[PDB]
Each structure stands twice: as structure tokens, then as C-alpha cells.
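Quick notes on the structure that follows.
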Amino acid sequence: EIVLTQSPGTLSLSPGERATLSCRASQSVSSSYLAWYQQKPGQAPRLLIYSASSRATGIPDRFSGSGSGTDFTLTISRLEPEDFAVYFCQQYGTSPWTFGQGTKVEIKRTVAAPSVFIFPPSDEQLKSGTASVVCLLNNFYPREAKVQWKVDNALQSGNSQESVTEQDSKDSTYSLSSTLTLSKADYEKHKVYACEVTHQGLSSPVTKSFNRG
Amino acid sequence: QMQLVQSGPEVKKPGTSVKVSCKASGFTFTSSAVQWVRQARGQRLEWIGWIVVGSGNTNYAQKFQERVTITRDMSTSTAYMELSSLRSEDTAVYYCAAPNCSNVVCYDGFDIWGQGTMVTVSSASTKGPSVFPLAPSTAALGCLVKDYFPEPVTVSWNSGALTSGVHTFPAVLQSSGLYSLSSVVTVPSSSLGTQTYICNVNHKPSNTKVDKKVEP
Amino acid sequence: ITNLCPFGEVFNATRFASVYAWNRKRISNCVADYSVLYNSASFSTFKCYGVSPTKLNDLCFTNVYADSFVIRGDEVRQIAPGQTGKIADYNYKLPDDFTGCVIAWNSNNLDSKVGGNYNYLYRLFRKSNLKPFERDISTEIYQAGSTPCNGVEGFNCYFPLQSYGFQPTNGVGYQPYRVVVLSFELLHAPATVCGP
Ligand SMILES: *[C@@H]1O[C@H](CO)[C@@H](O[C@@H]2O[C@H](CO)[C@@H](O[C@@H]3O[C@H](CO[C@H]4O[C@H](CO)[C@@H](O)[C@H](O)[C@@H]4O)[C@@H](O)[C@H](O[C@H]4O[C@H](CO)[C@@H](O)[C@H](O)[C@@H]4O)[C@@H]3O)[C@H](O)[C@H]2NC(C)=O)[C@H](O)[C@H]1NC(C)=O
Ligand SMILES: *[C@@H]1O[C@H](CO)[C@@H](O[C@@H]2O[C@H](CO)[C@@H](O[C@@H]3O[C@H](CO)[C@@H](O)[C@H](O)[C@@H]3O)[C@H](O)[C@H]2NC(C)=O)[C@H](O)[C@H]1NC(C)=O
């Protein structure tokens, strides 16, 4: 078929890197109609390299990359700290002009441990529609973070939605939160509510909650 | 300078059509083409097709053979896109593209891009948000925003400042099609029994300007 | 009263031509009457650059060239000494210092059939403007970019010719107005078309 899968999932290296990106295609495309796009989150994409081996109107760091009929690559020597975004392949030699999956880049911050604490529902919720409970995870570098609802004698995932923030600048860590929905009826069917988490810099698993009283 | 201008956001209902305008300027529009893509919320890019401004050339994707017609127009030197029978899976962000061609030679790359419109198909039940407080018991706290219609929303702290750990989270679509989010900022230290903590919130597309204090 | 020349069948022909491939017919060695054409006829827009249509029969020239083609309705003022546009700059470059008068009569009875009449063609893409009295009957693929394209369609590589979109009820603005433009010549040769 006509696909544009890319070998690297994610990249994480501090400023200064060879930054080799592979865009292995499947069908034979003449190396005349192909382009690379960069999309800084929060705005429109920009064109970087067109026609495989060329450059745009103006590009810093001397972006370089060239390939063949069924193989292309892009490399960024001495990756500047400003340049950190998503890169998309694209081919327009023949219809359809299928795009690519895209890759992501990030910096490394010697993996620090996160902090966990929960917010119990307030007095404003028992007379409103639905009473929700939220947990907060802050200041962790790695994406590897599993959140499990430690319901009293129950490990269920009937309904739960997560939220992820973009990369911070000053602190360069991530943050996640969890939300749950439950029957308004009494909320006292199970009196124990907790959220678990496992991480690299944690050793023994951490469990922290507070029953009402 | 040479740029491209696109229309503004729209809000529609399941079972209607839309129109998006790409008013090209600053370059010879006659010898050029426009490509139309469709980005989702943090997902991969797609394709919709393209037309030649020289008239008489359309090429759509296989899955979008129907439901879309790319009219061109030439009097106002713009380009139009029409997508019909909008469905709930079509909630996305629409872009625009063109090569920077100037008379003799056409540039081979889609250098210029549009600002990007936005469409949101839903049950069309506009409602103002409600603010819920969260207080702790070296600490963090914040006020929760819930139950507002799909639309851009802003949060503040009476200053648009005080970034001592302020975290605003992306909007989340619940089961009923209503948006929600939250924001929590950690307190400086164990001096939260005095001084001022307020979590004022702002809004503009409706007549809602709500505020709430937070106390332990 | 001798013999005439077949101005009748030149005008009363069924199918004239397409605009990008216009025909010619050298007319000489007879008498011609440029009076029945203008004295009483339905030929609108009988513009007569060169010498005024009045007192035209008496003057005699060597040879007469007849050119015929079909163009759009509202796009008829562009065919004149000078002027620029999609026409008269890619298909029929009429030179300055022109001699001869132009006839352009409307017609919506032998053209624009019911439904879609897609048979006429006109050049749309060309790298440079036409030389005076130049016809380019070519079909080769236009190169609008910086990369060679070998008989294929795609980005920055298009097709030169395009088809007209005449419709039975599109409107008075866009109707096929059959246009016949004449010319003249006079050089070191005994003139023959002296029609009193
Ligand atoms: C292409 O083919 C067409 C079709 O044949 C030619 O047009 C014909 O031309 C002839 C003359 O050459 C026309 O014949 C004339 O018909 C008149 C009657 O028609 C008119 O009647 C109404 C009545 O109200 C008028 O309102 C209206 O304008 C009509 O036009 C006759 O009365 C004429 O006779 C008179 O003129 C002759 C010649 O001067 C005199 O000798 C007579 O005594 C008399 O006074 C004349 O016979 C014919 O009508 C035209 N056909 C049409 C218009 O459909 C084209 O000429 C030909 N192309 C070329 C280049 O020749
Ligand atoms: C879109 O394409 C056009 C034309 O291909 C680009 O315009 C060109 O822009 C360059 C960059 O500034 C101009 O170069 C400058 O020209 C002046 C003229 O004196 C010269 O003094 C400068 O030193 C510099 O070389 C160039 O002139 C201009 N083209 C024309 C015909 O004026 C345009 O930049 C392209 N847009 C984008 C976003 O790339």
C-alpha cells in the first residue's frame, strides 16, 4: 500500500545531537516530489525541506537530508535548543498525497521522582449534580506513569479521564491529573478512595489517601 | 509582505454544510494551486484534495470522493471549500496551502499556509461553566471549571500572572459533549493561613464572568 | 460583371474552427462588394479599423486574407490592435498598424447544444506571448515548475489546452459569438481585388 510510517517513536536528547530521523516509505516514489514539515504545537506547520535534497527560503542549523526511491532521511547536526517540535513527512508524487505519522523530540532531565496528593470533594458537590474526585501528579520527566483507582476492595476502570500538560520551560517536567465520575446517590457505598501510581524513581509503590472523618 | 488570509471559526450542527475561504494575496494567484488538509486534536495530518487555480482540475481522496466540492472562483482571487453532511467525527481544524509562484517560475513547495479555521459539531446546547473549589489539608490548590459549551475558554488570576506553579490543563470532552478542565497552582510554603488566595476566572463568548475564593 | 469570390460560404459555413487553430483563405482575382455586408445586415459590432466602412468599395488592394474562429461572448473587445488578456496574448496576437475590418456577429442557434456543448478549445498556458500573426497548434505538456515532467499531470506540470463551457442558458455574458476578421495586403504586384 501507500504508507509513510516513520521508524522513531520519540527522541529525547539534550541540546547537541546528530538527530537522525527515518521516514521509510513503502511504494516506489521518484525522489522529486517529497517535503518535510515542522509543526510547533499551537500554530500552523512550516515547510523545511522540499524536493528531497534542497532547502527552503531560509533555515538555520543547516538542516540536511537526502534519500532514494523507497527511503529518505533527515538529520539535524547540533540540535539547537529552540528547535523542539513535531516533524511530518509528506509525498505528492502521485495521488493520494498521504502524510506521515510524525515524531516528537524532547530534552532529558536525569529522571526525577514525582509528587502525589489528592483533593477530596467539597461541600459544593453534595447539592450539585455529580460529585467528582481528582488526583494530581506533578514534576515527573518520563511519560511512563500508570494511574489506578484504588476503590475499596475494587480495582475498576469503568469511567476515568486523564489530562496531560505540555512540556514546561523553567522546570522541564510533566504533570498529569485524574478525574472520576460516580453516582450522586450517596457516594458512601465504598468509603475508601485512593489513586495509585508506579514509576522508575519510586522503589516501593506509593499509596496515599484519606477517608472522610 | 506576502501572506494568506483565512476565515474565522464556525459552530455547526450534525447534518449541514460549511464554507472556508482562502483569500490569497501578495503573489500571482492565477498560476498556483491550493491543498486542503485536516488536523485533529493532537493527531496525525490528513488530506482532502486540491484544485488548480487555472481551473479544471480536482482530485479528491478515496474516502472523501463525495461530501466535498472545491469551488475556485476568480473575481475576488480567493478559494472556497464546501464539506456537506457534517458528522460527529469531523470535529477538527482545517488548514490551507499554496506554492509561492511569481509569474515565470512556480516554487515547488507549499511554502505559505493559512491561519487555520475551526469547526465543532455538537448537540448545540450552549451553557455557562460552574466553578468548584479544591483546598488542601509545600501544598497545592486550585479551582475546577466544569460544564461549559464547546468553545474556547480562558483562565486567569486577576492578573494573567503569578506563575509560581500555575498549570492549566487541556480541555476534556465528557460523555454529554460538554467541555471541562482544571487548574491548580501550588502555594509558596507553610504560610497559607494568611495572605490572599483567589482563583478568579474569565470568559467572553457568553455573558459569564464568575469568581470564587478558595479556603482550607 | 465577371465572377465573384465565395464570401457567402466563408460566412455561411456550418462549423468554422476553434480559436487556437484559426484558418486562412487567400482571396484574389475577382471582384468583391464590401457593401452588402454593412448596408443592411444583422452583423452586430461591425467595427472597421483601418479605413472607415463608408466609401470602402472603390479602394483596391492586392490580396485579401480571411481568418475565422469562435470565442466567448463578453470577451470580444480584447481582439484589437493592442489590449492584453487571456486571449489576444496566447491565441491571436493582432499586430498594431492593422488594415482591414472585423465582423463579430452573435450566434446561439448553431452552437451551445442542449445540455453540455464541450467541443471547442483554447490555449490557457504558455511560457511567452505570441508573435504577430502566430498560431501555435501544439499539445505538448506545459512545464510550470523547475523539475522535468514526462507526459504526466501533477504539481507544477499542467495541460496547455482547456475546453469551453458553453451552456444553453448560461446567460448573455457567455455565448459563442462567431468572429470573422479580415485583412489586406498591397505590395509590388498588380492588385486584383478591385470590386466597384
Ligand atoms: C447566407 O445565407 C442567407 C440565407 O439565404 C443569406 O441571406 C439572404 O439574403 C437574401 C438577399 O441576398 C435575402 O433575400 C431578400 O429577402 C427579402 C424579404 O426578407 C425580408 O422580409 C421582411 C418583411 O418585413 C423584412 O422585415 C426582413 O428584413 C427580411 O429580411 C426580399 O424582400 C428581398 O428582395 C428585395 O431585394 C432584392 C435585392 O436587392 C431586390 O432586387 C428585390 O426587388 C427586393 O426589393 C431579398 O430577396 C434573404 O431574405 C436572406 N435570408 C435571410 C435574411 O434569412 C445571406 O446573404 C448569405 N450570406 C451571404 C454573405 O450572402
Ligand atoms: C515568494 O517569492 C518571491 C519571488 O520569488 C520572493 O520575493 C523575493 O524575496 C527576496 C528576499 O528578500 C528578495 O531579495 C531581495 O531583493 C532586493 C532587491 O533589490 C535585494 O536588494 C536584496 O538584497 C534581496 O536580494 C527578492 O527581490 C524578491 N523578489 C522580487 C521579484 O522582488 C518572496 O520572498 C517569497 N516569499 C517567501 C515567504 O519566501
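Chain C residue numbers are taken from Swiss-Prot; in order, the displayed residues are 332-527.
If you check the header, you will see the structure was determined by electron microscopy, 3.9 Å.
Note: Cβ is positioned from N, Cα and C throughout, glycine not excepted.
Here Swiss-Prot flags C:334-527 as domain 'BetaCoV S1-CTD', drawing on experimental evidence.
Spatially close to C:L452 (mutagenesis position) yet at least six residues away along the chain are C:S349, C:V350, C:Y351, C:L492, C:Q493, C:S494, C:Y495, judged by Cβ distances under 8 angstroms. What Swiss-Prot says about the mutagenesis result for C:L452 to R is this: Increased resistance to neutralizing antibodies. Decreases HLA binding to NF9 epitope. Increased binding affinity to human ACE2.
Among the natural variants that Swiss-Prot reports, C:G339 to H is described with the note: In strain: Omicron/BA.2.75, Omicron/XBB.1.5, Omicron/EG.5.1. In the three-state DSSP reading, C:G339 (variant position) counts as helix. Proximity of C:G339 (variant position) to non-local residues of its own chain (separation of 6 or more, Cβ distance below 8 Å) is seen for none.
In Swiss-Prot, the entry for natural variant C:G339 to D states: In strain: Omicron/BA.1, Omicron/BA.2, Omicron/BA.2.12.1, Omicron/BA.4, Omicron/BA.5, Omicron/BQ.1.1. The structure shown retains the original residue.
Remark: C:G446 (variant position) has C:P499 as non-local neighbours, by Cβ distance under 8 Å and separation of at least 6 in sequence. In the three-state DSSP scheme, C:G446 (variant position) is classed as coil. According to Swiss-Prot, the natural variant C:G446 to S carries this note: In strain: Omicron/BA.1, Omicron/BA.2.75, Omicron/XBB.1.5, Omicron/EG.5.1.
According to Swiss-Prot, the natural variant C:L452 to Q carries the annotation: In strain: Omicron/BA.2.12.1.
Reduced to three states, the DSSP call for C:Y453 (variant position) is strand. Every protein chain considered, the tally of other Cβ atoms within 10 Å of the Cβ of C:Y453 (variant position) stands at 23. Among the sequence features in Swiss-Prot, the natural variant C:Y453 to F is noted as follows: In strain: B.1.1.298.
Reduced to three states, the DSSP call for C:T478 (variant position) is coil. Within 10 Å of the Cβ of C:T478 (variant position) there are 14 other Cβ atoms, across all protein chains. Looking at Swiss-Prot, the entry for natural variant C:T478 to K says: In strain: Delta/B.1.617.2, Omicron/BA.1, Omicron/BA.2, Omicron/BA.2.12.1, Omicron/BA.2.75, Omicron/BA.4, Omicron/BA.5, Omicron/BQ.1.1, Omicron/XBB.1.5, Omicron/EG.5.1.
For C:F486 (variant position), other Cβ atoms within 10 Å of its Cβ number 23. Per Swiss-Prot, natural variant C:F486 to P is noted as: In strain: Omicron/XBB.1.5, Omicron/EG.5.1.
Among the variant positions C:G339, C:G446, C:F486, the ones with a Cβ under 8 Å from a Cβ of chain B are C:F486. Checking the variant positions C:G339, C:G446, C:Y453 against ligand 1, the ones whose Cβ sits under 6 Å from it are C:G339. The subset of recorded positions C:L452, C:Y453, C:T478, C:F486 lying near chain A, with Cβ atoms under 8 Å apart, consists of C:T478, C:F486.
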